[PDB]
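S.K.: Below is the structure I would like to discuss, written out as structure tokens.
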Amino acid sequence: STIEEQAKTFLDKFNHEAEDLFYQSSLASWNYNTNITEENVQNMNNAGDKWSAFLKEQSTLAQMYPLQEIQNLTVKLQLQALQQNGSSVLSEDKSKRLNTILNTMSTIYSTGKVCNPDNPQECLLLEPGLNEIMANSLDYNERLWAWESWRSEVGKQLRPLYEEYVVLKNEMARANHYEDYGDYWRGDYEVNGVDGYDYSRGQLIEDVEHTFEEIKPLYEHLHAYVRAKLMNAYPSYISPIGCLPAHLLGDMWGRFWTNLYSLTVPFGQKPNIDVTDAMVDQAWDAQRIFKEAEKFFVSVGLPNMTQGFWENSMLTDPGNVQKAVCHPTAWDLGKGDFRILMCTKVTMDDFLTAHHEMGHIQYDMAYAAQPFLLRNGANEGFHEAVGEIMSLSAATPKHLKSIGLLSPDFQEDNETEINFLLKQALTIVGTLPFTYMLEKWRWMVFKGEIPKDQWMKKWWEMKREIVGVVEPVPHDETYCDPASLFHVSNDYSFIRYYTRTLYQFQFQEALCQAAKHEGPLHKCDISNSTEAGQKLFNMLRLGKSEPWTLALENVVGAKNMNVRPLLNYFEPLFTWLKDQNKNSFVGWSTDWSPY
Amino acid sequence: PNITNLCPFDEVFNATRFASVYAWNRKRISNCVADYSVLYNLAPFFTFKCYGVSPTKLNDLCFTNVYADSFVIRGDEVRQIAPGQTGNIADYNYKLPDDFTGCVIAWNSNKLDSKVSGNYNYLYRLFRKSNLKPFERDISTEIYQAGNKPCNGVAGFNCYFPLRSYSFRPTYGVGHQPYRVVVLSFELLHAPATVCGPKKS
Ligand SMILES: *[C@@H]1O[C@H](CO)[C@@H](O)[C@H](O)[C@H]1NC(C)=O
Ligand SMILES: *[C@@H]1O[C@H](CO)[C@@H](O)[C@H](O)[C@H]1NC(C)=O
Ligand SMILES: *[C@@H]1O[C@H](CO)[C@@H](O)[C@H](O)[C@H]1NC(C)=O
Ligand SMILES: *[C@@H]1O[C@H](CO)[C@@H](O)[C@H](O)[C@H]1NC(C)=O
Ligand SMILES: *[C@@H]1O[C@H](CO)[C@@H](O)[C@H](O)[C@H]1NC(C)=O
Ligand SMILES: *[C@@H]1O[C@H](CO)[C@@H](O)[C@H](O)[C@H]1NC(C)=O
Ligand SMILES: *[C@@H]1O[C@H](CO)[C@@H](O)[C@H](O)[C@H]1NC(C)=O
């Protein structure tokens, strides 16, 4: 009779018809992704179309219930998730132009071919070739040529596209009762209506600043060490007092530093912990690798895999006749169906990725009791964070000695711990300032703090000021150097990696104090500990029904983002970097003295 | 003496098609010999939850009438065919009394009741104005009014069709696979009880 019961019945109808127009969509996307054939293409297109039209009409019928008279928090949360307009609030012409713009950004990025001048008989694409020339080459001018040519072409072919894109997205966000499109993206962390756990859209940036102020010293030491090792790589071109040249970061954009392990090794005489030879000598196939990951997850106390998981998942590349996407992906199809699409090779990296994707599957499995619109992570960082903690725990030497991959006569001295921690720092701490810089630049360009004709001068200064990386040559506003990244060009939020990175080490500390680990954090294993598994599953079972602050207080006993776990993880690497940075100069100058 | 005239449990258990849970089939069983030892000794019949009578002594106690209610539900709602539970099945489709004298039998039928396209021949009622009386069957298709304006038979705003469909597929989890459920209810009346088990020589 009241409005709330009307909302509950409407939400029940919506939840049923949707668990079904999704499992039909997810089954068709799965059949396309494991079998690339044109009938699978049209099946995925018709099901995606019927799913987008279903959510369009259900949001149209869902916006007839005002929210101010609903007191139950779960129904209010489901109706707030359902009533989001998306792109439907605009006129049809502007929405169609926006979808055309997004499609042509996707086609420009996917089919962007950049090659050598005067050799046009074939040319080289980004994903096959530019990644290889950025990750493998040691030539300064070759990387400079590839960097400047790709950035020049993509910037000249994307700058007016982004010029119209920012205006259309700003109009969409201001039509959606948001301040800007940056406010729309920060609205994912917004918590309203819960006393004590209230979180605003505006606080997150200063929270990020409060974390980054303590991030900045550790990264500085790593930067100095990398600079010293780059002094070994490049004698005269990089200045000791200045910032790093931009095309020397081992990737196309500088997002990851993991390609510098050969150049920046702490102790090259010590061997690595690569266990591929032990797997290939004993013929460890992928099925028993996933059985071993399941044994780890039942060792920690989480429920084991379903029978349909083992029946329906494709854990091996099928062959030449059937083409499939090689990207490792965990699929939650709904109706209790969980699969992993992964073309496994017999390596340690695929072993860690299998642990990561089974952590993803366990996270998807735990919130299956929630209603359909609450079946997600509490924020966008948690879902990847709970997989990265499994990738952390499976990589420890103790776990590899437990399961027979590592010999019992292996000596774990401090030097291999230092070089493992430096590899993890090049993977993890290196990407944090680039991510915070890119997201804060995008937030100011959506807010209008940055003027339209001052983008590149501001952006490079940010890269100078935050990341400590200087451009090779000055770039004017004919270029769009941000737009060369996959996520910004295809309308993806980027702060999820920063929040995932912090939540990863927060969760690692919470589980290692749950499991009573008496040493440093990087040598900790959560295996054979039931209380830590129960403490984790208390958070995994909530899903999106509770605020993420309450889930964080449930895990780590804190209600706010903390950087102390991250610096506590890298503490011996921090002391080592303080020891060997005595001769070098910590910090940078904003002058263009390197180049 | 020499026994014959077995009760027709093969037409109930080994039927090709079961009814929906909203229109659950009721078969009366009378004046025959009821061998319950077959049902206990079949391993595919996983769940043999018997209430109000022990399964070991089912073969000796004789009853007046046996009611076999047969339907198909999902895996997660098998536990709702029991006294004192609540949910969509207990409130709106099939309600058991608290003083229930009889056993329930449920088994997985994913190989029979699931199709790759999906099975839509099985329906359950999702919305009813009032909770059901025990052993009441409601086959009405009247439009459910959740709001204030009259529906007038048109499924528009705040007017929903009360019957949805279980889209059984052979690729669903154990909680969504089709489970065939047969509920045997044993009743005693002032009449001479003529449904009894066999006697040993
Ligand atoms: C993949 O698709 C092709 C073409 O439709 C088909 O012949 C083949 O059987 C499919 N593979 C599987 C495993 O279904
Ligand atoms: C909100 O409604 C659900 C029914 O789906 C109920 O279980 C829950 O207790 C309600 N919340 C409150 C605070 O009463
Ligand atoms: C969605 O857009 C419609 C059309 O402008 C508007 O009436 C409605 O209030 C919007 N809903 C939300 C939640 O912004
Ligand atoms: C999972 O574990 C349970 C007991 O803990 C067992 O009955 C079941 O068969 C296991 N499932 C698989 C696929 O091994
Ligand atoms: C490792 O430990 C030894 C002995 O405790 C010490 O001499 C050496 O300096 C340490 N090295 C590092 C990198 O911690
Ligand atoms: C965890 O338990 C299993 C089985 O009891 C055992 O084989 C394994 O070694 C244990 N893990 C550790 C780290 O001791
Ligand atoms: C049904 O078929 C099975 C097949 O093994 C048989 O054993 C059984 O006697 C038949 N009848 C009943 C009532 O189960």
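Chain A uses Swiss-Prot numbers throughout; the residues present, in order, are 19-613.
Header says: electron microscopy, 3.0 Å.
Each Cβ is built from the backbone N, Cα and C atoms, and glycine gets one as well.
What Swiss-Prot lists as domain 'Peptidase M2' is A:19-607, and the listing cites sequence analysis. Listed in Swiss-Prot is the mutagenesis experiment A:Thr27 to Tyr, annotated as follows: Increases slightly the interaction with RBD domain of SARS-CoV-2 spike protein. In sACE2.v2.2; increases interaction with RBD domain of SARS-CoV-2 spike protein; when associated with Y-330 and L-386. Mutagenesis annotation in Swiss-Prot: A:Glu37 to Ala, described as No effect on interaction with SARS-CoV spike glycoprotein; the structure shown retains the original residue. Under its mutagenesis entries, Swiss-Prot includes A:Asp38 to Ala with the note: No effect on interaction with SARS-CoV spike glycoprotein. Annotation comment: Swiss-Prot describes A:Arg169, A:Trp477, A:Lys481 as chloride binding site. Looking at Swiss-Prot, the entry for mutagenesis of A:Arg273 to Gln says: Complete loss of enzyme activity. Does not affect amino acid transport activity of SLC6A19. Quoted from Swiss-Prot, the note attached to the mutagenesis of A:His345 to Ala states: Complete loss of enzyme activity. Here Swiss-Prot describes A:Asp355 to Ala as a published mutagenesis experiment; the accompanying note says: Strongly inhibits interaction with SARS-CoV spike glycoprotein. As annotated by Swiss-Prot, Zn(2+) binding site applies to A:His374, A:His378, A:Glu402. Experimental mutagenesis at this site is recorded by Swiss-Prot as A:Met383 to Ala, annotated: Slightly inhibits interaction with SARS-CoV spike glycoprotein. Record note (Swiss-Prot), mutagenesis A:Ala386 to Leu: Increases slightly the interaction with RBD domain of SARS-CoV-2 spike protein. In sACE2.v2.2; increases interaction with RBD domain of SARS-CoV-2 spike protein; when associated with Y-27 and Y-330. The unchanged residue is displayed. Quoting Swiss-Prot on the mutagenesis of A:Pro389 to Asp: Increases very slightly the interaction with RBD domain of SARS-CoV-2 spike protein. A:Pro389 to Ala appears in Swiss-Prot as a mutagenesis experiment; the accompanying note says: Slightly inhibits interaction with SARS-CoV spike glycoprotein. Record note (Swiss-Prot), mutagenesis A:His505 to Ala: Complete loss of enzyme activity. The unchanged residue is displayed. Annotation source Swiss-Prot lists active site, proton donor at A:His505. According to Swiss-Prot, the mutagenesis experiment A:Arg518 to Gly carries the annotation: Increases very slightly the interaction with RBD domain of SARS-CoV-2 spike protein.
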S.K.: Report the same-chain neighbours of A:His345 (mutagenesis position): residues 6+ apart in sequence with Cβ closer than 8 Å to its Cβ, ordered by sequence.
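M.R.: Non-local contacts for A:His345 (mutagenesis position): A:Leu359.
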S.K.: When you measure from the Cβ of A:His505 (mutagenesis position), how many other Cβ atoms are you left with inside 10 Å?
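M.R.: Summing over all protein chains shown, A:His505 (mutagenesis position) has 14 other Cβ atoms within 10 Å.
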S.K.: Tell me which of the mutagenesis positions A:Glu37, A:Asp355, A:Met383, A:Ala386 ends up closest to A:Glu402 (Zn(2+) binding site) in space, Cα to Cα.
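M.R.: Out of the listed candidates, the nearest Cα belongs to A:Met383.
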S.K.: Closest of the mutagenesis positions to A:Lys481 (chloride binding site), Cα to Cα, picking from A:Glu37, A:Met383, A:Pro389, A:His505?
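M.R.: Among A:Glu37, A:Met383, A:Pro389, A:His505, A:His505.
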S.K.: Nearest to A:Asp38 (mutagenesis position) by Cα, among A:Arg169, A:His374, A:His378, A:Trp477 (binding-site residues)?
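M.R.: Of the binding-site residues A:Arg169, A:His374, A:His378, A:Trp477, A:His378 has its Cα closest to that of A:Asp38 (mutagenesis position).
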S.K.: Can you filter A:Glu37, A:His378, A:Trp477, A:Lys481 (the recorded positions) down to those whose Cβ is less than 8 Å from some Cβ in chain B?
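M.R.: From A:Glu37, A:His378, A:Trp477, A:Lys481, none lies near chain B.
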S.K.: For Zn(2+), what surrounds A:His374, A:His378, A:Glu402 with a Cβ no more than 8 Å from their Cβ centroid?
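M.R.: Same chain, not in A:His374, A:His378, A:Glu402, Cβ within 8 Å: A:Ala348, A:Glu375, A:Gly377, A:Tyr381, A:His401, A:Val404, A:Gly405, A:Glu406, A:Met408, A:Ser409.
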S.K.: Given the recorded chloride site (A:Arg169, A:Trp477, A:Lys481), which additional residues of the same chain have their Cβ within 8 Å of the Cβ centre, ordered by sequence?
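M.R.: Same chain, not in A:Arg169, A:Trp477, A:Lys481, Cβ within 8 Å: A:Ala264, A:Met474, A:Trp478, A:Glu489, A:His493, A:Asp499, A:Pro500.
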S.K.: What is the interatomic distance between the Cα atoms of A:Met383 (mutagenesis position) and A:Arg518 (mutagenesis position), given in whole Å?
M.R.: 20
S.K.: Among A:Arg169, A:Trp477, A:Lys481, recorded chloride binders, what is the largest CA to CA distance in Å?
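M.R.: Farthest-apart Cα atoms in A:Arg169, A:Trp477, A:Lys481 are separated by 15 Å.
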S.K.: What's the number of neighbouring CB atoms sitting within 10 A of the CB on A:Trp477 (chloride binding site)?
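M.R.: Around A:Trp477 (chloride binding site), other Cβ atoms within 10 Å: 23.
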S.K.: Looking at the binding-site residues listed here (A:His374, A:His378, A:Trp477), whose Cα lies nearest to that of A:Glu37 (mutagenesis position)?
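M.R.: When the Cα distances are compared, A:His378 comes out closest.
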S.K.: Tell me which residues of the chain lie with their Cβ under 8 angstroms from that of A:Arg169 (chloride binding site), as long as they are six or more apart in sequence?
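M.R.: Listed in sequence order, they are A:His493, A:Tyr497, A:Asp499, A:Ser502.
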S.K.: Non-local Cβ contacts of A:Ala386 (mutagenesis position) (under 8 Å, 6 or more apart, same chain)?
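M.R.: Same-chain residues close to A:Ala386 (mutagenesis position) (Cβ under 8 Å, separated by 6 or more) are A:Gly354, A:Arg393.
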S.K.: Rounded to a whole number, how many Å is the Cα of A:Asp355 (mutagenesis position) away from the Cα of A:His378 (Zn(2+) binding site)?
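M.R.: Here the two Cα atoms are 14 Å apart.
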